[PDB]
Amino acid sequence: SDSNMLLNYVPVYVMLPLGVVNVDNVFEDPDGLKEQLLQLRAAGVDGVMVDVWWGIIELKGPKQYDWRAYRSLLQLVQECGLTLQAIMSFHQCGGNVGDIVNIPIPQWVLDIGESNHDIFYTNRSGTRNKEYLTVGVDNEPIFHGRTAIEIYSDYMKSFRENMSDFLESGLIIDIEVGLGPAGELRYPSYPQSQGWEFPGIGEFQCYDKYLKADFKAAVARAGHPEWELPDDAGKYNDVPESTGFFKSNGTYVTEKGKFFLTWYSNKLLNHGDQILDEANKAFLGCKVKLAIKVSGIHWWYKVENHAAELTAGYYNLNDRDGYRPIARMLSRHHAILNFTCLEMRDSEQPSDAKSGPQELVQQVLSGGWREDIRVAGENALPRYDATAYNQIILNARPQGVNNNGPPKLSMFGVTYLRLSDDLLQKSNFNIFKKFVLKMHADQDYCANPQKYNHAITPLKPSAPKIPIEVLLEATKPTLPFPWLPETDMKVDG
């Protein structure tokens, strides 16, 4: 049925090109973007996603926001009949050798970092990563009197007020709150600029003086004041078995190791919870949803130590669910878990990476649905091919279309990385249009999301705080929902 098929519709969003608003807070090429956006509209795309870069907007100084170029961008998106996913991007864009779009965090913050190097995530060797402020300074009032969370709160409130017309009109479907490197709720455990290459295990990023002191206090309260941060976890490009920490029977399974990993992962849960508290306050009553981005760390998923997840801050083992606690935390904020790797197949990864993107996706999505939250996601890598789109479509509706009503399982949306000239080339775009159609359960584009039961209602207050022990009850392993082996709505026949 046309209506029952419409209840199966999963909306599709497309990420805008990086730097559409440049580092100087100039919307550089509105005419070129317009032509691209109109192609997306005709293709049936529901909306677009953009980074709203902190380093662009609050560059002049504290609380000196310039929203004008982004207003022009939003105005154009509105004219082209698309909705918008706005990322509160509190992180650096680019900065690696070769990168074209380079947007550091505000220089006034970096200036404070020159005086206080511990505002940055730091590895054991002491390298400071300037892409994001450590969770350690979330509540440290060291930024001309403000804490880091107060910076993020103030920025979101200013966005809400200055974009109030677009918000009231329904242009903005969700606010994705950036929570770390690349906007993701994680530690910067695999930096290219410090030499990491896939599939290195990465490194723990808790050596800044704030986190180190917090850990030392915690171990003292646990009756082990002498415990130190890991010293046997190796380096970025190691394999797990080469390390004391991650080898079989290694430090990760000792009382000390388990305590550290709980501590380290808990910092991210509380980071996200506290910053989402501010987002709910900032956007209270607006017809938007809140979202976060969870990183997809699929390498080493297939070995018992899950080492790359662990250094990223996801304490996920075969007998400990490190993602369902995140979902549970999101529930009190009514927030969407936006994931990734939706296009990937295990067979596409090198054997030596012990990579399990399919199973990781199944775990994370299942945990969200088990916790009765919305789950969305992205492709991890650029892909233009049918294999990729069919995998996305499978993940979007893992038990297929329900011919007789809404599907029991569906993702809330998918955001495609990324708009480019390549996407819009004739063949690539033709297959993309088939992807959109199948995401839409063979229905034409539906401008009114109420028709597919995605009405936008005013954002409510956060529900009461959930104690950490209750969050961690969600570490109890659960069986995933069953997945089909292939979608029933392939782009071809």
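Chain A is numbered as in Swiss-Prot; shown residues: 4-496, in order.
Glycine too: its Cβ is placed from the backbone N, Cα and C atoms.
According to Swiss-Prot:
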BINDING   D54, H94, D102, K296, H301, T343, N382, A383, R421  substrate binding site
MUTAGEN   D102 to N or E  Loss of activity
ACT_SITE  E187  active site, proton donor
MUTAGEN   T343 to A  Reduces activity 1700-fold
MUTAGEN   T343 to S  Reduces activity 360-fold
MUTAGEN   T343 to V  Reduces activity 16-fold
MUTAGEN   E381 to Q  Loss of activity
ACT_SITE  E381  active site, proton acceptor
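The maximum pairwise C-alpha distance among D54, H94, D102, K296, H301, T343, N382, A383, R421, the residues recorded as binding substrate, is 25 Å. Across the structure, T343 (mutagenesis position) and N382 (substrate binding site) are spaced 5 Å apart at their Cα atoms. For the pair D102 (mutagenesis position) and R421 (substrate binding site), the C-alpha distance works out to 16 angstrom. Here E381 (mutagenesis position) is positioned 14 angstrom away from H301 (substrate binding site), judged by their C-alpha atoms.
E381 (mutagenesis position) and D54 (substrate binding site) have their C-alpha atoms 15 Å apart, to the nearest angstrom. In the three-state DSSP reading, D102 (mutagenesis position) counts as coil.
In sequence order, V17, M18, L19, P20, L21, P385 are the residues near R421 (substrate binding site), counting only same-chain partners six or more apart with C-beta under 8 A. Across the recorded positions listed here (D54, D102), the residue whose Cβ sits among the most other Cβ atoms within 10 Å is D54. When other Cβ atoms within 10 Å of the Cβ of the residue listed as 'active site, proton donor' are tallied across all protein chains shown, the result is 23. Of the listed recorded positions, namely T343, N382, the sparsest CB environment within 10 A is found at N382.
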